[PDB]
Amino acid sequence: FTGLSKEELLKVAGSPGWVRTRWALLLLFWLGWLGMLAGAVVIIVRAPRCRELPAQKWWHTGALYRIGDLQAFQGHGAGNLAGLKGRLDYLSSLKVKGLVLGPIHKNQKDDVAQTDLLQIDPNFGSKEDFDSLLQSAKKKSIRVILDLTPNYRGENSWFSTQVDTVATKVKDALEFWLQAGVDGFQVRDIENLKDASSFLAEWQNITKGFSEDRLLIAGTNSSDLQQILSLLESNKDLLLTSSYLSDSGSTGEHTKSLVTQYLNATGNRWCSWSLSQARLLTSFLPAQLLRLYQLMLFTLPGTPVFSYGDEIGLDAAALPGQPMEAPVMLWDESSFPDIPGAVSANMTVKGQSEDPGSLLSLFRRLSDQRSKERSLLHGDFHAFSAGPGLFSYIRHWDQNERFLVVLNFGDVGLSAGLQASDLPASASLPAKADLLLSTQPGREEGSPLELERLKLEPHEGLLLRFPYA
Amino acid sequence: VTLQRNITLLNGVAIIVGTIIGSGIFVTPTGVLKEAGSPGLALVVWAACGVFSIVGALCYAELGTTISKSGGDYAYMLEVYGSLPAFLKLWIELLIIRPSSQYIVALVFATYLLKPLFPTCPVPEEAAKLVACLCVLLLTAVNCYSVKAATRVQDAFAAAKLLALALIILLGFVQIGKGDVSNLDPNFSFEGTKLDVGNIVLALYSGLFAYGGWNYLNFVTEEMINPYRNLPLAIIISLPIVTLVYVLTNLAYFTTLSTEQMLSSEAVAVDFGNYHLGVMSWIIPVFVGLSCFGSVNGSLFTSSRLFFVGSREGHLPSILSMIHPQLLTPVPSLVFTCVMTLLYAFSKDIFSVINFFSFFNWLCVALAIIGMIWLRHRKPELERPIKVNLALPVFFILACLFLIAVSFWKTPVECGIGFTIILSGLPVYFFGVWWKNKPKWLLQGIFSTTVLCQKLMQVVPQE
Ligand SMILES: *[C@@H]1O[C@H](CO)[C@@H](O[C@@H]2O[C@H](CO)[C@@H](O)[C@H](O)[C@H]2NC(C)=O)[C@H](O)[C@H]1NC(C)=O
Ligand SMILES: *[C@@H]1O[C@H](CO)[C@@H](O[C@@H]2O[C@H](CO)[C@@H](O)[C@H](O)[C@H]2NC(C)=O)[C@H](O)[C@H]1NC(C)=O
Ligand SMILES: *[C@@H]1O[C@H](CO)[C@@H](O[C@@H]2O[C@H](CO)[C@@H](O)[C@H](O)[C@H]2NC(C)=O)[C@H](O)[C@H]1NC(C)=O
Ligand SMILES: *[C@@H]1O[C@H](CO)[C@@H](O[C@@H]2O[C@H](CO)[C@@H](O)[C@H](O)[C@H]2NC(C)=O)[C@H](O)[C@H]1NC(C)=O
Ligand SMILES: N[C@@H](Cc1c[nH]c2ccccc12)C(=O)O
């Protein structure tokens, strides 16, 4: 109604110029569309490109879990693998990407001609039991690495006699266990092996000859850096767990120097972070440092290897009955029969579950945060100097979420003292960042924090999270 | 001078198919597995969503057959109730939810089309915005050109979506044929994180996202041949096919990937293509991108004929009613829709619109069903050839009440504010409808503006 009818509109709109105006607007619209397309093309072509993927393997995407004594993992009186088949849910909840069985072959004493590396010990389990355990582990996406140490009941790592026949037995057993379906091998205390470099190179070549996802772990007892480098001279791809970090504890910058020197000497390759080849963390640390080390090991460029029960701070010096080499796992008050009532809830795994502040909750959160971001998976690592008693570094892959870890190894509280951000690389440090979690009571998370006025209580770790700049 | 009926049965099915299957199948699996841990539970909730959509479409078909007036909820819910609720509905459609729908779908299209050029890197935001705006401009020009071109494009892109889904299904079947285990033991058995109200209702709420968009046939009624029989037939042909395709695609996804992979990754289709294809697995997002393109077109179509309908009732300015004498398309309505679709690009954030839509979309359907029941009670034999039993509508009303309760539980503060905006239309309603004897200068200015818009864009009144 509020407008011209058909006849009047066709009478008036036919005037010259009016026909040209709408045509001009149509051509202007098409020109603007073409200009928008050209601008989009220019923005696309003049843009940075992606970084190349590092060809991710299976063992780079999570920690590893070691089981030194299978009998004491589920308590005495139950040594069969069915305990592990039933307990796989616990490790799946922990979200580990590996599992290291202890030695299961026959080893009674130093008798070389009687010890065999292929036959499965009946007490530990059966061959079909091992196959069922492997199948269950594979279904749970938990891959199994099997240990091969011919002598673990006596004094020598391999045998006190000539070791060539030991190498022949090991090379015979490699395929027997490889076609069994295991996903990797482990050898320990190779410091007692004469000319161990050649044997390790041969085993690495053989294991890689079956498939590409096969892995080999070597464990030493020497903290010397030069010996480790000499061992890795011909075994670059080999993962070597050692006591390197065990030399010093609670050191503000000595630990940073150790880590930086090791990374510089190794050529920034992939390595394994652990305080000992087969021993627990509490055997070298007190109860006030477990959180700091568990935070450090989950944010370093490498594979972290932990011992069983060290996600809840198990102690081998708190109960006389349990031997130091084979601690008994604390599942309930009835787990340890001697002196009932000595076991407390806060050391019990069930007591550490519901409590948010428990070590087990911290371990679970770090495990969750380890295997989803690419920065912590295969990102670049840059450590920068800070105030005394502190260790500060940054993780950043190419463009994803950047992480910044600060640890206080000093015995007294002090400010952050971040001073100059040495080697920031592409990931510039902003004045504002998030705080995902803290290792001490207080310090509510989720809120942003200001770094220039960070007050650090003794023995505290921070895992600030900030995005691309 | 009236819009002749051009949509046929095939185009009627194509509209629904291209509107419903735009993005949900390629993203939702991750969320439904996050809520429902067991893949069997996810399949069960998908089937439940499918049958719920079947029930809603069934009754909706009758509701549309009874009232052959053009326009969707704005017509059925205007004939029932009164003028005031209808204007609130149309104002809400005009303000946020409808214009934001096209922009969000176009942004998804841009991102998934530019993904092959930036596999791991996040695509630049400027390029995505420009590509989305280019898509909207091209589509609103094609729509203004002629109806037949729009119908042909919609049919072609629906066919492309079906072809991509069939490719996914055949790849899944092939990988089943290679001695697969179908992940049967994790399937069903332990449910995982099931709860009475904690998780199953959340999984249902996530599932109903991908099944939306079936309420579009009404928006194009009075433009299709023989609406009395072709409208219900198109719905009953389209919906079960979509349900079975969704179920089969979810089954194909679950069997060939680990649960944790979906729980961690986002683009399930990209991972499927990388695993199976292994070669040139970059077109997969491209197809998916195309799967969005046609969708936008459909929405734009179903948007324009909505606003035009409002302009017939006097709620809207009379500029929108006029149509081109030769082309016979409502040019001003399409231009207005394109303008307010473009205007949402300038927003820094775009996910804030879901908070209100999430409950508005599911309360309006319940209001429409209550109106249908009221119409049945008030006067019988109002040309109801179908005459469905009065059992589905009451169950649908009860289910919609549960959905509204779940929405209130999930986002109380967000839902509150969303509804407050609804009250903002009252001053506009009073100024436009309740206020009529305006000063002469206002009427002169309005008339001059409409005359100018008629002079630039050659459009004649409806009659
Ligand atoms: C056996 O393992 C050794 C350990 O590096 C590999 O050394 C190779 O020796 C063979 C011939 O002696 C040649 O392939 C090269 O001289 C060496 N290549 C490399 C990469 O070291 C060897 O690859 C493995 N298998 C072979 C072919 O001997
Ligand atoms: C073996 O582990 C312990 C940890 O300190 C050390 O014991 C030495 O063992 C080697 C080989 O038997 C011998 O030198 C002596 O038995 C011990 N002497 C030393 C060095 O303390 C030793 O650090 C480790 N092995 C070496 C030599 O590094
Ligand atoms: C091990 O790395 C250190 C890094 O400090 C090397 O010491 C030098 O310091 C600069 C600064 O980082 C290094 O980039 C240079 O490579 C070294 N140059 C100087 C000033 O001596 C040390 O030389 C490295 N050792 C090896 C074997 O590369
Ligand atoms: C329980 O946690 C406490 C942490 O304080 C540790 O041992 C406790 O030590 C404090 C004082 O040093 C006292 O509460 C008790 O001596 C111990 N706790 C209790 C409740 O007895 C250790 O982590 C756990 N100790 C025990 C025995 O519960
Ligand atoms: N589900 C549609 C998206 C969609 C279109 N119209 C809708 C109305 C309400 C909710 C979702 C939609 C898709 O797959 O892309």
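Here chain B follows Swiss-Prot, giving residues 44-506 in order.
Cβ from N, Cα, C; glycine included.
Taken verbatim from Swiss-Prot:
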MUTAGEN   B:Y117 to A  Strongly decreased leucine transport activity
MUTAGEN   B:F252 to A  Nearly abolishes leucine transport activity
MUTAGEN   B:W257 to A  Nearly abolishes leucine transport activity
MUTAGEN   B:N258 to A  Decreased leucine transport activity
MUTAGEN   B:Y259 to A  Strongly decreased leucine transport activity
MUTAGEN   B:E303 to K  Decreased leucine transport activity
For this session: Give the residue from the mutagenesis positions B:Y117, B:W257, B:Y259 that has the most other Cβ atoms within 10 Å of its Cβ, counting over every protein chain displayed.
Result: B:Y117
For this session: Taking the Cβ of B:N258 (mutagenesis position) as the centre, count every other Cβ atom within 10 Å, in any protein chain shown.
Result: 23
Problem set entry | Near chain A - the mutagenesis positions B:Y117, B:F252, B:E303, filtered by Cβ distance under 8 Å | B:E303
For this session: Select the closest residue to B:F252 (mutagenesis position) from the following mutagenesis positions, measuring between CA atoms: B:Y117, B:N258, B:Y259, B:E303.
Result: B:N258
For this session: Just give me the nearest neighbour of B:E303 (mutagenesis position) among the mutagenesis positions B:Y117, B:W257, B:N258, B:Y259, Cα to Cα.
Result: B:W257
For this session: Using C-alpha atoms only, work out the spacing between B:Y117 (mutagenesis position) and B:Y259 (mutagenesis position) and round it to an integer in Å.
Result: 12
Exercise. B:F252, B:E303: which of these mutagenesis positions has the highest Cβ count within 10 Å of its own Cβ?
Worked result: B:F252
Seminar exercise, completed: By a three-class reduction of DSSP, B:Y259 (mutagenesis position) is assigned coil
